[PDB]
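As structure tokens, the structure follows; a few thoughts come after it.
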Amino acid sequence: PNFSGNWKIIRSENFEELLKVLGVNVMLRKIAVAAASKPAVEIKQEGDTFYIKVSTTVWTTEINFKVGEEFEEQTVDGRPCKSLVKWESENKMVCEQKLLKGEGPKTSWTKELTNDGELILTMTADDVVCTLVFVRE
Ligand SMILES: *C/C=C(C)/C=C/C=C(C)/C=C/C1=C(C)CCCC1(C)C
């Protein structure tokens, strides 16, 4: 469907647990968690080509990809990764991430627009799954 739109969060899960697995210490986790509790997402979709803007009060991230086409972004703790997105349904894409330099936990994300209009993205580090639920602003 149309992932395109401006999205605001309504529900979050396992986000502090995600930063724990990535090795962010406790005081930092709590602070970052609260200060990134209301991230703003903007998506412009053009077929299989995607633009995503994720933004907190002082930070913003820009992501651009074509489905099927290898590109470079960063992990959640800021590490360089080669990324590949593929479709898993009409509503859902999956991205596998490969660290450009070095080793660490297995990272991936998914993006799913439900039929009832929720944008669900999940973020994964090893066996930990962070879920963020958004609706259109
Ligand atoms: C298609 C939807 C995507 C690719 C969503 C990606 C989500 C992020 C890149 C999350 C970014 C965040 C920050 C930049 C600050 C910390 C809070 C996060 C994890 C939401």
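Throughout, chain A uses Swiss-Prot numbering, with the displayed residues spanning 2-138 in order.
Including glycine, each Cβ sits where the backbone N, Cα and C put it.
Swiss-Prot annotations:
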MUTAGEN   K21 to A  Loss of ligand-induced nuclear import; when associated with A-30 and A-31
MUTAGEN   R30 to A  Loss of ligand-induced nuclear import; when associated with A-21 and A-31
MUTAGEN   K31 to A  Loss of ligand-induced nuclear import; when associated with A-21 and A-30
Provide the three-state secondary structure of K21 (mutagenesis position) computed with DSSP.
helix
Report, in whole Å, the straight Cα-to-Cα distance of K21 (mutagenesis position) from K31 (mutagenesis position).
10
Using a Cβ cut-off under 8 Å and a sequence separation of 6 or more, which residues in the same chain sit near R30 (mutagenesis position)?
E17, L20, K21
